[PDB]
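Chemist: Structure below; questions to follow.
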Amino acid sequence: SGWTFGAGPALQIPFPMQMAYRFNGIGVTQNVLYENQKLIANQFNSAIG
Amino acid sequence: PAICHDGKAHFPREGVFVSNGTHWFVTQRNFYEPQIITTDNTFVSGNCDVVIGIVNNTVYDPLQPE
Ligand SMILES: *[C@@H]1O[C@H](CO)[C@@H](O[C@@H]2O[C@H](CO)[C@@H](O[C@@H]3O[C@H](CO)[C@@H](O)[C@H](O)[C@@H]3O)[C@H](O)[C@H]2NC(C)=O)[C@H](O)[C@H]1NC(C)=O
Ligand SMILES: *[C@@H]1O[C@H](CO)[C@@H](O[C@@H]2O[C@H](CO)[C@@H](O)[C@H](O)[C@H]2NC(C)=O)[C@H](O)[C@H]1NC(C)=O
C-alpha cells in the first residue's frame, strides 16, 4: 500500500510502481527504474543479505 | 507502467495510467479526474523493449488537427 495506509484507507499498488514514485521524490525521473530493474533488484538482495 | 506507441515509451509526466474495462486514461494520484492520453501528458524516453508490463495502446496528437 505504500504510504497511503498511514493517512486514510489502505490502497493497493504494485511494488515497482511504488519504487518509481519513491525515485520521483528525490529528483530522479522514473524512467531510470523501469530501464534498470533487474540490476536494482539484485543490488537490493545483496544489500539485505 | 508505460505505453509503447511507435517503438518508444510514454511515461506519465505527473499521474498514473488507469484503465476501465476497455479504454485508457491518465489521472492524478489522489483524486479521480480522467483525461485523454495526449503528447502533453507524457514524455518519451526509451525503446519499449526493456520495460516490463508495457501495453500497446495509442497516443493522440494535438498538432495534426490544426
Ligand atoms: C470506460 O470509460 C469510457 C470513457 O467514458 C467509456 O466509453 C464511453 O461510454 C459511453 C457510454 O456508452 C459512450 O457514450 C455513448 O455515446 C454514444 C455515441 O457513440 C451515444 O449514442 C450514447 O447515448 C452514449 O452517450 C461514450 O461514447 C464512450 N466513449 C467513447 C470515447 O466512445 C466506456 O464505456 C467505459 N467502459 C465500460 C465497460 O463501460
Ligand atoms: C504491440 O505492437 C508490437 C509491434 O507490432 C507487437 O509485436 C509484434 O507482434 C506481431 C503479432 O504477434 C508479431 O508477428 C511480431 O513479431 C511482433 N514484433 C515484435 C518486435 O515483438 C506486439 O505483439 C503488440 N502487442 C500487443 C499487446 O498488441
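Throughout, chain B uses Swiss-Prot numbering, with the displayed residues spanning 1079-1144 in order.
The backbone N, Cα and C atoms fix where each Cβ goes, and this holds for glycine too.
For the naturally occurring variant B:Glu1092 to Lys, Swiss-Prot gives the following note: In strain: Theta/P.3. Record note (Swiss-Prot) on the natural variant B:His1101 to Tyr: In strain: Theta/P.3. What Swiss-Prot says about the natural variant B:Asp1118 to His is this: In strain: Alpha/B.1.1.7.
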Chemist: Roughly how many Å separate the Cα of B:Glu1092 (variant position) from that of B:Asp1118 (variant position), to the nearest whole number?
Modeler: 11
Chemist: What is the separation, in Å, between the Cα atoms of B:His1101 (variant position) and B:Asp1118 (variant position)?
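Modeler: Rounded to the nearest whole number, the Cα-Cα distance is 19 Å.
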Chemist: Note down the number of other Cβ atoms within 10 Å of the Cβ of B:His1101 (variant position), including every protein chain shown.
Modeler: 10
Chemist: So if I measure Cβ to Cβ from B:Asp1118 (variant position) and keep only same-chain residues at least 6 apart in sequence, which ones fall under 8 Å?
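Modeler: The list for B:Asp1118 (variant position) reads B:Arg1091, B:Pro1140, given in order along the sequence.
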